[PDB]
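Chemist: I'd like to ask you about the structure that follows.
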Amino acid sequence: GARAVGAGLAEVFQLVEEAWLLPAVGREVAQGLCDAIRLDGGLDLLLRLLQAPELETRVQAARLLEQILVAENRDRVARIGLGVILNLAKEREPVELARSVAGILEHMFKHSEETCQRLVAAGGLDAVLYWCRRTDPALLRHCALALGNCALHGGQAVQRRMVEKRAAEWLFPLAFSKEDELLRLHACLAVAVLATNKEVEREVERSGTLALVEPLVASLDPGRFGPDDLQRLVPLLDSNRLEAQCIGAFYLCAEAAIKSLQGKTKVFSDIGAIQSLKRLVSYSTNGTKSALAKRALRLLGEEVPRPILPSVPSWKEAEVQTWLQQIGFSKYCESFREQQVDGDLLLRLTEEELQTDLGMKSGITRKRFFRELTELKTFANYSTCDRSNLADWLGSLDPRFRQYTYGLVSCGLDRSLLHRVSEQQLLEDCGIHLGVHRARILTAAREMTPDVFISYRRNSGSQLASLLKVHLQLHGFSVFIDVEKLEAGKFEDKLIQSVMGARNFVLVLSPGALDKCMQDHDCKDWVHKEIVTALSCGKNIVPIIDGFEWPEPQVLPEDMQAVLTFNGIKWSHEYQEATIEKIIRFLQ
Amino acid sequence: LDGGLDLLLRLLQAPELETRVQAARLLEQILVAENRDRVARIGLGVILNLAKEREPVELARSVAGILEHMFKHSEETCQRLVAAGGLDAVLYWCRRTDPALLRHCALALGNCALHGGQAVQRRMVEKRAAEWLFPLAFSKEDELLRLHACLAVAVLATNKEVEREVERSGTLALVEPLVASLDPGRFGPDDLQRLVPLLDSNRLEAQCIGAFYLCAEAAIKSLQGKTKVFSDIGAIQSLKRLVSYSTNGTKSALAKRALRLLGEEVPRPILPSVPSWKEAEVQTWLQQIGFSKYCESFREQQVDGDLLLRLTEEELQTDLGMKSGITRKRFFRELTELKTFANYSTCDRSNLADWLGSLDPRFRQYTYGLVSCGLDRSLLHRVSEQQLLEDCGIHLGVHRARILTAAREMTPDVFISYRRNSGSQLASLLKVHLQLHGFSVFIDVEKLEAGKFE
């Protein structure tokens, strides 16, 4: 298309790129071209400049290198990308080119796995995790997507290492930051991805940054805004999770609402995200994800008829036909209607009936079918039949057991009369084909307040509260925070109980934090309520000041006058290792 | 539609309870799907209204109606309302006297039970929803309120995990002398797919409500019916079965007239004594259970009333034509629903049927099998699983095991007398309060309204 000049080259002082040597032409250009001159543009000299002394030229060349905007450039740096890591390690000083090197990493993980392993092993994660501690509206938006890449690109050998290094914890503050909603999206995507290898879901949930995804995507709008993210997002809305299915659906409605302004309706036909969206709508018990998926699927086409009724044991021919529509078996919708397949002739179905009558000759198709039948028998509402509530006794062994509930209650078996069943009876009658499930069912049938609380300004002190929470959680203290639940929790109860139950109370005093709380002599402001309840126990309240002038007691109402009597510990955005260890002795 | 906006939520959140009342009165008209969705997205001000507004200030008539209109949404709404003090308000305002507030609380509870799945029905009953729903059923005025309470109790008594507790309440049986009196001329989105499981139940107190509500919604269907919606929900076939094996008159009259409104009344409630049918009776039954197509074969093989209680899968597979094993799973569903209804008196000498139906009411179907082989109460402690499987035809191994096991081993605290037209309202509340306070209570109209005899 259009053409860019061959800019002159000096190699004299590197001052010639003080404006990056070509701003707003092929780089920082926003025209109808959209193509970077990065191909054949730039060479090895940048690596040398980063390797060089005189940190000013290091900063300039790193700023330039933040535009690894093509495949071959990433390959070529990966061939020699160790000067990057030396830049990381030696450059951890708060000198503010972290905005550049962290962005290099962000752009660099998206390469093959081996790059991610060598970076993570050789102090690569150390930099991004350490710079998720610094305050900047654009550096953090680099670290967040860096971690999201390292988790989404890299396989399990690096996800496990990330989580060992507490990636989810250090990724919490990025999610819980009032400003930069795109930063919250880029942090919650990373946590959702990390919570999709089952070996880690325990630790990610221990972190506390996972649930916060739900009251983040429930509010924002697909009008908000990684190569082939789609084949790497579909495993986010195939998960058995809510905090990850919501992100998968939101990102996919975003990347289907900005697909050439009009979609493409073929890329999703290859990745097969539309079918998984259909079964995300159908068996969905939620509104958030079932609305995001609904509008995304409408953007693509053919919204599913219903979120099908939860009570299978009492469907009829009609409901079953509608379900067969919803699960790709529309072709067989005739035979399941020529045989009057009721809602029991679909939960007491087996392979011989399918093999002969219904036409499903291909054993693969009856393996797919029973995959869907198991994803529906674990969703069903066995209330019209399950007298003794066997389903909860099954789904409490292995959530894949619940599918057998109907088998075990179409034969009278209940909680009482189950200690007298034997493997032959289970196999022939209850239809529990897998010998391992039979063995586990017989075995299980035969044998039969957080440490500290941070109350804070919900508009300015949130940023400091996030870091305090994650620092102290990595220091062995359990912490509760307000917005882990909601933002509208103005009502009195459901959180004060922990406030007196808290073993400590650290208050983030940001400047002007008392503007809304002042003149609220009614104590209507419910953080002013929290400040009032701070003095309830005298439970070692340790205020943390941040540039907030320490106000005089007389202007301050007596319900919170005595709070300032306790000393306020200075907080420095730098050297937080020292401040936290200063704070630990004030905790107990 | 596009009428009204978020400002109402702000007004509810506002002080000056008079404007709260006005805006809540307006918000009682969530009359479209999208409005329910949009409030459900932010419907917490409703719950704060519920909690802070528990004071008898008489806008409960408004907020309770909001809830009534609000449960009908998906399950998650019902769970979040019930958990966050939502049921607390409706159960608290089934304690206040008003001819229109109660007609809101009753239908609210009926929605919460009927819409919401088992996770919320169990919670409702844990909170004693059936007890607090008794007074609404037993209130002499507002017959529509009695209907809207008995529908809710009938729905709650259709998940077997709860039928015990609902029967413990005492508000269940009161449904029978409530629908036997009133008339389909008396008067929930797609209630029908959620009503059919009320007349598929193994209950009388719930089949009567299912049949009455369905004859109502078939007597006011566009002034003339539709005779296609019921053909898709499949309520007509279940109505035919409700008539046929019915032992009662109430439900078998409601179902009869509803089915007449729709079409093709059943030939009769078939004779209760199967062991002595002939070709003709069997053919009539095959008519009544959708097997009309196979009738010819059951008449080409002179299928008597033992050649229908001693039938098995090879005889059906070869002769009678039913090749499709699905259809012979349906057929044995119907054969079991008839062998549990039959009158084994001409054959069952030692009354084995009562010894079986006292283990699992699904056993009674085996009675004929066990008395076409001489087995009786005495000579049953000497039978063994091989004999049961081959001769008695007790296919399911679990049923064989249970039959062998069971064969080898072998005044209320307070009384309220009252005026039957003025003191009934107070008597209901006293009964439910004291039952929730650990006192058993008997009341008059739990039996009848004409019990003048001594």
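In order, the residues displayed for chain A correspond to 84-308, 323-545, 561-700 in Swiss-Prot numbering, which applies throughout.
Heads up, header says this was done by electron microscopy, 3.4 Å.
Each residue, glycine too, has its Cβ placed from N, Cα and C.
Look at Swiss-Prot and you will find A:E642 tagged as active site. Residues or ranges marked as NAD(+) 1 binding site in Swiss-Prot: A:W103, A:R110, A:149-157, A:190-193. The NAD(+) 2 binding site annotation in Swiss-Prot covers A:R569, A:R570, A:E599 and is backed by a curator's inference. Residues or ranges marked as domain 'SAM 1' by Swiss-Prot on the basis of sequence analysis: A:412-476. For the mutagenesis of A:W103 to A, Swiss-Prot gives this note: In WQH to A mutant: Increased NAD(+)-binding to ARM repeats, leading to decreased NAD(+) hydrolase activity; when associated with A-150 and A-190. The structure shown keeps the original residue. Swiss-Prot gives this note for the published mutagenesis A:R110 to A: In RRK to A mutant: Slightly reduced NAD(+)-binding to ARM repeats; when associated with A-157 and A-193. Under its mutagenesis annotations, Swiss-Prot gives A:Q150 to A the following note: In WQH to A mutant: Increased NAD(+)-binding to ARM repeats, leading to decreased NAD(+) hydrolase activity; when associated with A-103 and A-190. For A:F259 to A, Swiss-Prot lists a mutagenesis experiment annotated as follows: No effect on octamer formation. Shows increased NAD(+) hydrolase activity and ability to trigger axonal degeneration. One mutagenesis experiment named in Swiss-Prot is A:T419 to A, and its note says Does not affect phosphorylation level. Under its mutagenesis entries, Swiss-Prot includes A:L531 to D with the note: Slightly reduced ability to form an octameric ring and promote axonal degeneration following injury. Here Swiss-Prot describes A:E596 to K as a published mutagenesis experiment; the accompanying note says: Loss of NAD(+) hydrolase activity. Abolished ability to promote axonal degeneration following injury. Here Swiss-Prot describes A:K628 to D as a published mutagenesis experiment; the accompanying note says: Abolished ability to promote axonal degeneration following injury. Record note (Swiss-Prot), mutagenesis A:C629 to A: Abolished NAD(+) hydrolase activity. The unchanged residue is displayed. Quoted from Swiss-Prot, the note on the mutagenesis of A:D632 to K is: Does not affect ability to promote axonal degeneration following injury. Looking at Swiss-Prot, the entry for mutagenesis of A:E642 to K says: Loss of NAD(+) hydrolase activity. According to Swiss-Prot, the experimentally introduced change A:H685 to A is described as follows: Reduced NAD(+) hydrolase activity.
Give me the local environment of each listed feature.
Modeler: Neighbours of A:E642 (mutagenesis position), defined as other CB atoms within 10 A of its CB across all chains, total 21. The secondary structure of A:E642 (mutagenesis position), as reduced to three states from DSSP, is helical.
Secondary structure from DSSP puts A:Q150 (mutagenesis position) in coil.
In sequence order, A:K261, A:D594, A:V595, A:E599, A:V639 are the residues of the chain that are 6 or more apart from A:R570 (NAD(+) 2 binding site) and have a CB within less than 8 Å of its CB.
Other Cβ atoms within 10 Å of the Cβ of A:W103 (mutagenesis position) number 17 in total over all chains.
Here A:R110 (mutagenesis position) comes close to A:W103, A:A119, A:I120, A:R121, A:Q150: these same-chain residues lie at least six apart in sequence, with C-beta atoms under 8 angstroms from its C-beta. In the three-state DSSP classification, A:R110 (mutagenesis position) falls within a strand.
The Cβ of A:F259 (mutagenesis position) lies under 8 Å from the Cβ of A:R267, A:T292, A:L295, A:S574, A:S578, A:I593, A:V595, each on the same chain and at least six residues away in sequence.
The Cβ neighbour count for A:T419 (mutagenesis position), using a 10 Å radius over every protein chain in view, is 17.
Under the DSSP three-state reduction, A:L531 (mutagenesis position) is assigned to coil, being neither helix nor strand. Taking the Cβ of A:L531 (mutagenesis position) as centre and 10 Å as the limit, one finds 11 other Cβ atoms among all the protein chains shown.
The C-beta environment of A:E596 (mutagenesis position), restricted to residues of the same chain at least 6 apart in sequence and closer than 8 Å, consists of A:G291, A:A294, A:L295. Secondary structure at A:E596 (mutagenesis position), as computed by DSSP, is helix.
Its own atom aside, the Cβ of A:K628 (mutagenesis position) has 15 Cβ atoms within 10 angstroms in the protein chains shown.
All chains included, 21 other C-beta atoms sit within 10 angstroms of the C-beta of A:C629 (mutagenesis position).
Cβ neighbours within 10 Å of A:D632 (mutagenesis position), excluding its own Cβ and spanning all shown chains: 16. DSSP assigns A:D632 (mutagenesis position) to coil in the three-state reduction, placing it in neither a helix nor a strand.
Cβ neighbour count for A:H685 (mutagenesis position): 15 (other Cβ atoms within 10 Å of its Cβ, all protein chains included).
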Chemist: Which are the residues of the chain, A:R569, A:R570, A:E599 excluded, whose CB is within 8 A of where the CB atoms of the NAD(+) 2 site average out, their centroid?
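Modeler: Apart from the listed residues, the neighbours are A:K261, A:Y568, A:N571, A:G573, A:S574, A:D594, A:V595, A:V639.
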Chemist: Have a look around A:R569 (NAD(+) 2 binding site) and count the other CB atoms within 10 A of its CB, chains all included.
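Modeler: A count of 24.
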Chemist: How many other Cβ atoms sit within 10 Å of the Cβ of A:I151 (NAD(+) 1 binding site)?
Modeler: 24
Chemist: In whole Å, how far does the CA atom of A:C629 (mutagenesis position) lie from that of A:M191 (NAD(+) 1 binding site)?
Modeler: 46
Chemist: If you draw a 10 Å sphere on the Cβ of A:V153 (NAD(+) 1 binding site), how many other Cβ atoms land inside?
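Modeler: The Cβ of A:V153 (NAD(+) 1 binding site) has 16 Cβ neighbours within 10 Å.
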Chemist: If I take the alpha carbons of A:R157 (NAD(+) 1 binding site) and A:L531 (mutagenesis position), what is the distance between them in whole Å?
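Modeler: Given the Cα positions, A:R157 (NAD(+) 1 binding site) is 48 Å from A:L531 (mutagenesis position).
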Chemist: Between C-alpha atoms, which of these binding-site residues comes nearest to A:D632 (mutagenesis position): A:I151, A:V153, A:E155?
Modeler: A:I151
Chemist: Rank aside, I only need the closest one: which of the recorded positions A:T419, A:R569, A:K628, A:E642, A:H685 has its C-alpha nearest to that of A:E155 (NAD(+) 1 binding site)?
Modeler: A:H685
